[PDB]
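To start, the structure itself, in structure tokens.
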2 protein chains.
Amino acid sequence: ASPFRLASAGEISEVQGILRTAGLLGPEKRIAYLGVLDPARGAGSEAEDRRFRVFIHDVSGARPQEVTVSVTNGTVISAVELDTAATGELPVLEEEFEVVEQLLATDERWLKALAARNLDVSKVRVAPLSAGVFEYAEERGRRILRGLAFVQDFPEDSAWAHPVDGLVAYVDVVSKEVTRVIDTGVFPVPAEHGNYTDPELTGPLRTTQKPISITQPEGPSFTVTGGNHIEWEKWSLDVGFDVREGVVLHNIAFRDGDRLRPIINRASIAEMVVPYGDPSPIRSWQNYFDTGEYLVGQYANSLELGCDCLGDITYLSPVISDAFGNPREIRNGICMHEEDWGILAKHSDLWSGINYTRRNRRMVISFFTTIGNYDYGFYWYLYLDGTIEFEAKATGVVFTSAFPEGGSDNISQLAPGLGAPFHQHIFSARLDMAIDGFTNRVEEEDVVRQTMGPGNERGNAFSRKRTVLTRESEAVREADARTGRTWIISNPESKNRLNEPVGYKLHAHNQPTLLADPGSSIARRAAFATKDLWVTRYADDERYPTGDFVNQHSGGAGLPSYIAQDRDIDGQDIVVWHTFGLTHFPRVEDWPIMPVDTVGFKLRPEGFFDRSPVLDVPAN
Amino acid sequence: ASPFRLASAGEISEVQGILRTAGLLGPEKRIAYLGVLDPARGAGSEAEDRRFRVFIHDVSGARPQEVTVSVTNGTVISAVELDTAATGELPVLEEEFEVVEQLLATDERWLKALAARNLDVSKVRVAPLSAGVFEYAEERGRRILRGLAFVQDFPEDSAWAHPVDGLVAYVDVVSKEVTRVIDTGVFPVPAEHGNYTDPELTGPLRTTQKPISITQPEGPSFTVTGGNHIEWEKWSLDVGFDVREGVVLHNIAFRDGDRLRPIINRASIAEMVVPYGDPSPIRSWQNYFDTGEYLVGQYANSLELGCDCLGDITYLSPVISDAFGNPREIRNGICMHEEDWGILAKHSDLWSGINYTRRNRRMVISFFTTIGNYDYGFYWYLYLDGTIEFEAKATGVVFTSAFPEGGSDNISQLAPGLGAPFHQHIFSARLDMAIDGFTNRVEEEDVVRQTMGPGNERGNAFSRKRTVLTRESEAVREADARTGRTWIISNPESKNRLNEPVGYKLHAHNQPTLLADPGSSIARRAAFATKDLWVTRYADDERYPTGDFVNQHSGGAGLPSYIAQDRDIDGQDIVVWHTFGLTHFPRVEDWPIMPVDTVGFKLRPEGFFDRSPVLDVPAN
Ligand SMILES: [Cu+2]
Ligand SMILES: [Cu+2]
Ligand code: NA
Ligand code: NA
Ligand code: NA
Ligand code: NA
């Protein structure tokens, strides 16, 4: 009955039927995106209407469409033709990936380039990459992918070990034309293999690791109701899944005595960009918007018990649409479990004689996605003490190139002749805040150093200052680790027992933001990534920091255009957008498969409760 | 047989006998510090000599002594009388703590102050705190403690809830004289209790938490030999224990094929300071050097199975000396165990068809100490992939004051009338490096942004720069989170298979350093805490960043005096000193007992290995 329930296979089948009957899903059409729309603000009328948003691509070159459907009523609500030269192309389709390699295999220029390198075309894999927007006027309004080549010596070989540098091609995937083949010169193809399951590379496997057995003899402490509603240790939330964003958390609330207190209305990773920092023309266009261009949810892994998720695991299997509107289940795509998390609180008191220890735990909600060579884990954590944390885990195989003789300022060497270009992995968390309700504000908190003198005669005092962000034009903020800068989201109309506004503090990791020149194409298309924190006034249609149609969009859409409205955010329905990421200079230890590295953020209560919220945790 | 073995009870008993026979341990003497000396450089002669360093206090006012003893030979090696007005006082003795409250109970000024507040002297606990060095000329060369008062309503009451503000006393603990009683005015004593085991405060305990059972059916994967030598998943190290520093790690090495490769010769937390930022004269002198003044090892907790350490736990019970030279065992003072640590590496490859997942784990070595109201956990972690990490966990009860009517810029309000002064908790990690041997150097690595233009026509390139620190005078460095600053410790004479020097990268958390005015007493005594990174040339006698005798030492000793030697550190035997800490603005949720907060650092391999070191981890 809950409006936040996961999409069912029956809903998706109904959407397909509604589109087909309306004449919108002929044999030339493909569904590039399908997802449920969240309820609009003020849904306290119970008048549920399950609506789906659909992007429809046409493989014959006709204009694509954006369509909204009500499965409750069985009707098309609206259908708009899209001018993609203006508003951006649709996300890349899984079926377009294979088109690139097949088209290049019959192009005379491509074959001549491979022949010069004595490579068998049957052994050459082509990575199909998003194109971005650069200097090529003929690409405006066309669906382009760019291809980079790797050699696979045999069917089980890791092609990433054998990049074909000096060569790139551009492909129009609708007209099925190779527009350009660029050959800047022959580089040796690195010859060492990177097969991390080959015994010749691994050596004998270790026999020293003894089992760690994690079990829950009475079952887990959380309950799942209505398919996706979780209650755990005073937390309450709904676990959503969207094919673009992946796991989405709704209605995060905490049961404080007899009050269910809201904290976050919607939390998601709303974009993630991977920009490459190699100025070679073979790769200087390379920027992945994994969320906006590729849709990270549709490549979610099925997670295996004992290997991917260890312990007493509860799975969710979300349903998405394939390109024809058929429902597809991602079996065991989301893992949920609780974990011991060390000591929560401890004190041995000399005067009272009381020794006190309590243990912490966290609830984990995670999924893993694979986009070509990279694999990303998305982890949401809820702690007993009210802390909320996100962590991204980056692994997989690094993207490779030749390593030039005489070295490089922009590429690491991993093996003889094998390079890995510098790059970043940058995420945008969209936090639609609801601290004790929807009237919220953001304050920036800095440490304040004080000078020795009157009133501070021993020169020991220090303080802090808080600055309220009152309008969107002043709500674009940068980190300052040296001054301990954090941001507090508070509710000025809801006070704790000390008559202070209740709040939550955002703690960032203070990693570098986007490094590209501010005049670059990527800085314009990924403007969100140039600043650590943005605050906007909530609006139904302001969903992504990069806009709705990211693929081949010329720039400026999303957050820079939203904040130009300069709306009041002082005690209003607000959304916090936090940029955070990893700057990756690959090391030898990242090859041939990369150990996990992590980045994230957390929010901790700041006078939200009237005292510690974990006094009622038992001794265990 | 190993020279790095823990001190035995028999060794300590022999030290006592040697001191007694030499006439150095009469009834007026107290042992303020006793610990084993590490082998000197070049101990490859097997000529083992177990030597102990002893600080001997005299309760009659005679000069204290520093003594070195050889238990192997049964001799006093050297004995030096100390001029404490010059070189500092000895660490505080546990037995001096009770002297303060007892002496004040008979002082007419103290009793008049308590009578004005209608407090029963039998209910007034006095926190005995280190004195530092301020404006009081009569304290030079005397052993002073300062006392702050708290009311205990009944024997099991938490006195911290009832600070007696406006009152402080200074006590000469040798002459047993109260030198000064300062009463700046009557503040109401906060009346709410803070008894976190009282059902009236906790409410009914939760019944919702189901058990998490962590077991190892075949036992743990590590072995312990010689009492304290650990081998685990290619790591090798010795776990030491010192009464001042606590757990010390020796001879950290990694088995790479058939070579045992050193990484760190000695790792320890060599100082930790807690400066308070309240300018009230009642507290503006308040700075704890928990390591140098109090000795954190002697207050180590006995850790309980299932509560403090969960899983298959191996304990060490270190032995220390009491004040009379008798051995005292800290039963179950160190916990050692391995922990599952999520996913290590993962890739699902479209082209090869191979799906690959491996799980990570870490070895944990920890102890917990209690100093008055605060409790600190010290955690060392070793990971499968070569990462080394330290984490401090801060909990206990925050130090309190009155909350002034009309508020404060330097104190948080926790409850009606109850304040908590702002403060920091700052640690110094001393890392005596040995990356593939002792010829090491430090490079500072910054991200480099590049301008769009020739050679970078699309404005996407970025790079990095490394600066070698060649002399101690240029080796005092500050963090810069915005430029992604890290430090690399490398061995220029040991190269990986790509002909690059092997190295390890230090990743800091980039938290604020010491906030006090640079002209303050604490900035002079804790100079190490004003900068994030120091590099010195190894020397036997340069052990602590604050010097040997921290208590009431006027300042300048330790790191600032060491680096004035301006020694060569470019490919030499070097020591890295890393400052890191927490800046604590207490929140309501920290009261009445504080949930754990954490800070730390980590070191990751940087071309130390020829490829990923965890290819031989099995599928599990
Ligand atoms: Cu990367
Ligand atoms: Cu603190
Ligand atoms: Na446009
Ligand atoms: Na909001
Ligand atoms: Na002095
Ligand atoms: Na060294």
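Numbers in chain B track Swiss-Prot; the residues on display, in order, are 9-628.
Heads up, header says this was done by X-ray crystallography, 1.7 Å.
Cβ coordinates are placed from backbone N, Cα and C, and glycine is handled just like the others.
Database features (Swiss-Prot):
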type	residues	note
ACT_SITE	B:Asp298	active site, proton acceptor
ACT_SITE	B:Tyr382	active site, schiff-base intermediate with substrate
BINDING	B:296-307, B:379-384	substrate binding site
BINDING	B:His431, B:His433, B:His592	Cu cation binding site
MUTAGEN	B:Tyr382 to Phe	Loss of activity
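Feature annotations (Swiss-Prot) mapped to structure.
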residue  : record                 : DSSP class
B:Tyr296 : substrate binding site : strand
B:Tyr302 : substrate binding site : helix
B:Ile379 : substrate binding site : strand
B:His431 : Cu cation binding site : strand
B:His592 : Cu cation binding site : strand
(message) List the recorded positions among B:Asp298, B:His431, B:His433, B:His592 whose C-alpha is within 10 Å of the C-alpha of B:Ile379 (substrate binding site), in sequence order, or say none.
(response) B:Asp298
(request) State the Cα to Cα distance, in Å, between B:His431 (Cu cation binding site) and B:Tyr296 (substrate binding site), rounded to an integer. (result) 11
(message) Near ligand 2, meaning Cβ under 6 Å from any of its atoms: which of the binding-site residues B:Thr299, B:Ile379, B:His592 fit that description?
(response) B:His592
(message) Give me the long-range Cβ neighbours of B:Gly305 (substrate binding site): same chain, 6+ apart, Cβ under 8 Å, in sequence order.
(response) B:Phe249, B:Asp250, B:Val251, B:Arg252, B:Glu253, B:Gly254, B:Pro326, B:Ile328, B:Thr377
(message) Return the count of C-beta atoms lying within 10 angstroms of the C-beta of B:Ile379 (substrate binding site), excluding that atom itself.
(response) 19
(message) Give me the CA-CA distance between B:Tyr296 (substrate binding site) and B:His433 (Cu cation binding site), in Å, as a whole number.
(response) 9
(request) For the recorded Cu cation site, whose residues are B:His431, B:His433, B:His592, find every other residue on that chain with a C-beta no more than 8 angstroms from the centre of their C-beta atoms, and list them by sequence position. (result) B:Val282, B:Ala402, B:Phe430, B:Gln432, B:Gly589, B:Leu590, B:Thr591
(request) Write out the long-range same-chain contacts of B:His433 (Cu cation binding site), meaning residues 6 or more apart in sequence whose Cβ is under 8 Å from its Cβ. (result) B:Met280, B:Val282, B:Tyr384, B:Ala400, B:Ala402, B:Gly589, B:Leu590, B:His592, B:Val607
(request) Please determine which of the recorded positions listed here (B:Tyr302, B:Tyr382) has the lowest count of neighbouring CB atoms within 10 Å. (result) B:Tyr382
(message) Cβ neighbours within 10 Å, counted over all protein chains: which one of the binding-site residues B:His431, B:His592 has the most?
(response) B:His431
(request) Report, as a single number, how many Cβ atoms besides its own are within 10 Å of the Cβ of B:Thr299 (substrate binding site). (result) 28
(request) Can you grab the distance from B:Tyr382 (mutagenesis position) over to B:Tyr302 (substrate binding site)? Cα atoms, rounded to a whole Å. (result) 13
(message) Return the count of C-beta atoms lying within 10 angstroms of the C-beta of the residue listed as 'active site, proton acceptor', excluding that atom itself.
(response) 23
